[PDB]
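Working notes, structure below.
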6 protein chains.
Amino acid sequence: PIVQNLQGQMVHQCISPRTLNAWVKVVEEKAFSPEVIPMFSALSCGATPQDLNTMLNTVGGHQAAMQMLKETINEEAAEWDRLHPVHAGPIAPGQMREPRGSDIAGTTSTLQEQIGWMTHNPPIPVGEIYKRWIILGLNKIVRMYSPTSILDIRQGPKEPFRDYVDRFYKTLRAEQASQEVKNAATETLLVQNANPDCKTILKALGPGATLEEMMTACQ
Amino acid sequence: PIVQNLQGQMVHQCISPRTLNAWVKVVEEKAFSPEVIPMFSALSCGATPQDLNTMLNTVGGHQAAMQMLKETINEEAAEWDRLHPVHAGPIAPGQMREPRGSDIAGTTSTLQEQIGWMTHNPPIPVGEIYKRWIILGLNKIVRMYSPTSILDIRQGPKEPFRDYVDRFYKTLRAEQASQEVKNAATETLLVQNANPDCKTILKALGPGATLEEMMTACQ
Amino acid sequence: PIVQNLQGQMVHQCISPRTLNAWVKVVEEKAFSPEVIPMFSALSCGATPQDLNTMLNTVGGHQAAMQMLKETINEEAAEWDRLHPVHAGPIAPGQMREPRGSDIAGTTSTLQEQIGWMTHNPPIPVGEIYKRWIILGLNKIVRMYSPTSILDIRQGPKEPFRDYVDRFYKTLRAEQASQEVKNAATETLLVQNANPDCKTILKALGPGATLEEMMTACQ
Amino acid sequence: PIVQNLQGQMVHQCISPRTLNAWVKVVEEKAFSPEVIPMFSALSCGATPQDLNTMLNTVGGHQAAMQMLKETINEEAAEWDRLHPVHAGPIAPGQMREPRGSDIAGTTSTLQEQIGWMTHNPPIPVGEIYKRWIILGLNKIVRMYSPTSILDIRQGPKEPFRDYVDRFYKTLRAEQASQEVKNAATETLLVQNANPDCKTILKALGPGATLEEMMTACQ
Amino acid sequence: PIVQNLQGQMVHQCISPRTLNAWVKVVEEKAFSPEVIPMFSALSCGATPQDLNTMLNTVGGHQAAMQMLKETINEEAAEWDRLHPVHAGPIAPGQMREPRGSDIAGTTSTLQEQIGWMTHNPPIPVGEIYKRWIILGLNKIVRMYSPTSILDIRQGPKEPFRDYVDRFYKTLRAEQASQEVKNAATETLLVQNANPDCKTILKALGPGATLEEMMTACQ
Amino acid sequence: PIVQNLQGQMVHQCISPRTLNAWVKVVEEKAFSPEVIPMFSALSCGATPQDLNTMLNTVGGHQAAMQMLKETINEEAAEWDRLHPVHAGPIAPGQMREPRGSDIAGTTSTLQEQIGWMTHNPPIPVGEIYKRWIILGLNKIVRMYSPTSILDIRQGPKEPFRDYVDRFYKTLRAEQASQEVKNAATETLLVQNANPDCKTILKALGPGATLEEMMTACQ
Ligand SMILES: CCOC(=O)CN1C(=O)COc2ccccc21
Ligand SMILES: CCOC(=O)CN1C(=O)COc2ccccc21
Ligand SMILES: CCOC(=O)CN1C(=O)COc2ccccc21
Ligand SMILES: CCOC(=O)CN1C(=O)COc2ccccc21
Ligand SMILES: CCOC(=O)CN1C(=O)COc2ccccc21
Ligand SMILES: CCOC(=O)CN1C(=O)COc2ccccc21
């Protein structure tokens, strides 16, 4: 990554053994559960494109997902090149060349080039551009690997309302419902999918009930 | 987080793998037992709003609780906006814009904006404002998930008085009794709920007995 | 805590994940065995009152003990206020206000106030004052939770003298005998409580025998 | 390794216990699965040739592989010497001598010589030259130890298409197919090797189907 | 401990959680096996007397040994006071007072006094003086707790000579034989205590045989 | 060890708990397998003679090996004294005295003396001299403890050629064959010791076959 030292200048630091192991272990334990994505983003704080490729390449399983991710990255690289074409022909001596899509993705750029860009005044933030493409790709994989439709999450006859609600919002998160839909489902599908006794109590609460209010009512 | 370097200026540092893992593990092991809240506060020392969202988003279960927390955050954001409206229309060039509720909660502000605020002279402490809203939300969840009324904590016939007292104050803490109530319950409900033999001994101690005095008496 | 940086000025540092976990784990494994107290003191090196409250609040069980500790803290705070009353009425602008008992205990003082005091020239050592009150409280709890009188530690008929001595001094430590009593018990109760064969050998050694001498004699 | 200190000059630092243990453990757990190679590269960030030999020499098993690697290293050293012959006869006093192949591989050069080269202006990057030879060697070993031809990866009759795809691309990676072949196999051998029901569905999708499209189709 | 910072002045640093736990765990796993003593010395590198007392006080078992150690410490303190008596009567204002035995042992001196001494030019090395007394005490305990005389270590009839030699020198180390005795026992008691077949072979090797030579002979 | 600080001067640092534990654990798990020696060398990067003795003294078993090592060290110390005799009679005031063999081995020199030597301009590298003697000793122990002659490593009738080759080179490494012998054994004893089917195939490959070529042939 690039960090500020103890005196305030921006320099390269090697990726740590603790960071490398944290990422490999979270993929082993959680696969593509939705909370893996904010973990990746945090573990890659300050990352160069080289570091981002190291993190992805250290994963041993999930090679169908890693091939889908490559396909997303190539699509974003091709849209960058459409928006930001670069001059062909030789580099001005001692000067920096502009990055192409494959330079952002770390496949045709050196570590020194990447440092040059990220520490320019002002920075050309190649690590953050690439991280956004990767996270776009990862969210597609999360949605693909979500096993269950929200239509099929219904409260069991003896199931505590809290446990049902946990299943419901776990599923909405993996299915990638917008926050608007999440805030709205509370007056609709969450009630419809409740068991008969709780459905009666919720029906009588009326409209405008908060989630806290619904949870206390069916406690 | 924002920290002072080894030379004394306030700068951004990436959240550590050890901090990320500590928080995820404490939620896995303890859920919303009351001691999780002081742990969250300590683990988020110096946090930006970005860091606070990372901590909350890295939690994989408990999605009913995370939706209730969002609802609390939105309520506090809306009260901030009532108290501190911001000018509409374009930013003064090179200057800082004032934060709205959703800027405090990290949803409409960038990391650079958050650093600008927190390191202004004097600071606009957006990380500490947001942390207070989150902890307000978390304490509601603790109270909701408390399984047992203090009325139902009574000493068993062969139960050591110390073990009964531990159950009693564990329950008062989750039910969120004020410290006044905790200090007061010692002359009342703690005695009423004791077994017959200990109740007799405590009755005869009189009023004004400390907890230490009651514990020695029923030892 | 407050530490000296790499250049020698006294500044605040966040409490570490390793410190937080060390303390919670030692309470889980050892409860109020006497060696927990020197561990608390060491783990709280350089602590502010805020840090001391964090350590105590992160404990999940033992709520009878934590309520007794609050009672001790309130008693010491009330004696501080008797010895060191503070001026009522408004703060001198930009100047520091004197601490009251509840300011020392971190309940009515801010982190910034606590830093101001501890880094004044010369320091008003609010962290060390509070730590002394806490340790006074903790030693009472250790004595209360000691399960066995020294009168009831007697050597078994086939019990190795070394194992008996370990039981004896483990018990004296929890019962909070002074070092004078510990040094003295060697010529008295340690012999009286020995089994018949070892008691005979120790009787014949005479007075003035060291512990080493008694241990070799009954080996 | 060579690192920049907190003030920005390039200096030697000892290899850490955490780095040493990370590498030995990844070889114990994964052997020569393809993801071990990006792990080696990352763990050896900033390495001298001395450090690279330490990492390889700390491996206890896999001595057939370590002998094959020595053979690769000797071949690259001999090609370096063909391209870059060095002057025979005595060193200019106080000056640096040019590196031979065995100097790059750390067998005939001292640590001080290696530091001299790597920190020259501009650097003679002996650590990175050697690391490239080692990784060339390691990729040969990965290919040798790949147990299964891509021809023999076929979808079972009840095997989820995702699990089949994971097996397919895991195998292509160990067999060292180029990225062109990986991107191309999707319109060919991946379909041919599918079970009858999925093969029918994929045949009807037509040409140009992405991997994501094929995975959804056979879900 | 006292350490040199990153800029070269001698300052106090808090004892670490890793150091505290390392020591408690080595006593739990090894008790007073002889290799515990070099471990204590290393773990207490740079220690103040306060730190040395913390390490000893964090031990929970072995209270017969900790009482014997106190007795040794008191004997060394009393010999220091015989050699280095201190002036009675009031301290010169702002100046340092000379240490007594109980000041060295940390029982009547403050942390600030101990820092003053250890960082004086030239230092009065109170931490190293106390550590020597402690190690004197610890070596007595090791000798006391050694379970077996060297006379009773004899090679079994099918016991590999190497395993016998390991038992022999493990025992000599706990019994605290001088290095002269260890170097000498090789021509004597090591042969006498060997089984009949190996004794014959060793007898015929003659005098002056190294340990390596004896081990190869009976292999 | 001696390290360069963050500002570039050479100073003493205490040996770490992580280094101490790493070494003790590798001896517990691996004993004197050959890969323990490069691990010792790396873990002792920058070591003083004091640190080297700490590492060796913290080992609890293997006391026959530790006595053999002492014997090697004494032999190297005696050859140093033959090559580099020192002046008898008093030290020049404030100046440094020259090291004798037992000063190099840390038995008659202080820590301060060792630092003086290692940080002289130019250094008298007492830590590296001693480490070379120790490693000479350790390699003798590895050879002594090697359980099997290369003559007795022969391929089983159903044993995969790769597994046989791993056994063969594991044994050559412990027996301490030179690299010339290792490179040469491939055209000779490795073939002779192969099973009948593989021996036939290897015989027909001819001379000059690489190890890779032989491994593919018998795959
Ligand atoms: C413009 C092409 O960009 C890449 O293929 C970048 N990349 C790698 O280099 C290696 O690892 C990956 C794994 C998953 C997705 C992408 C990559
Ligand atoms: C004004 C809206 O503020 C949020 O929703 C902030 N927030 C997030 O961004 C993401 O994670 C959360 C989890 C639980 C509660 C709040 C959030
Ligand atoms: C003057 C009142 O001081 C306190 O109650 C300080 N205190 C806390 O704030 C919170 O945690 C505690 C736990 C056990 C004992 C005391 C406290
Ligand atoms: C020009 C000869 O270069 C080497 O043999 C370097 N080398 C070593 O020194 C020791 O460990 C190795 C293990 C596997 C491959 C190579 C090496
Ligand atoms: C002159 C008296 O010196 C001590 O008693 C020092 N001391 C302690 O303070 C506390 O812990 C110990 C444990 C074992 C031995 C000695 C001590
Ligand atoms: C000139 C004599 O040098 C030593 O005996 C150094 N030495 C020690 O001090 C203590 O530990 C050892 C263990 C194994 C071998 C040597 C040592």
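Following Swiss-Prot, chain D residues are numbered 133-351, in order.
So how was this one determined? The header says X-ray crystallography, 1.7 Å.
Cβ atoms are placed via backbone N, Cα and C, with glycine included.
Mutagenesis annotation in Swiss-Prot: D:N185 to L, described as Loss of infectivity; the structure shown retains the original residue. Under mutagenesis, Swiss-Prot gives D:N189 to A with this note: Reduces binding to human NUP153 and CPSF6. Reduces infectivity to non-dividing cells. Retains infectivity to dividing cells. Here the residue is the original one, but Swiss-Prot notes a mutagenesis experiment at this spot, D:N206 to D: Loss of binding to CPSF6. Does not affect binding to NUP153. Retains infectivity to non-dividing cells. Listed in Swiss-Prot as a mutagenesis experiment, D:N206 to A is described as follows: Loss of binding to NUP153 and CPSF6.
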Across every protein chain in view, the count of C-beta atoms other than its own within 10 A of the C-beta of D:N185 (mutagenesis position) is 17
A correct count of other C-beta atoms within 10 Å of the C-beta of D:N206 (mutagenesis position) gives 16
List the Cα distance (Å, whole number) between D:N189 (mutagenesis position) and D:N206 (mutagenesis position).
-> 16
Between the Cα atoms of D:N206 (mutagenesis position) and D:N185 (mutagenesis position), find the distance and write it as a whole number of Å.
-> 14
D:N189 (mutagenesis position) has its Cβ surrounded, within 10 angstroms, by a count of other Cβ atoms equal to 17
For D:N189 (mutagenesis position), the three-state DSSP class is helix
For D:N206 (mutagenesis position): DSSP state (helix, strand, coil) = helix
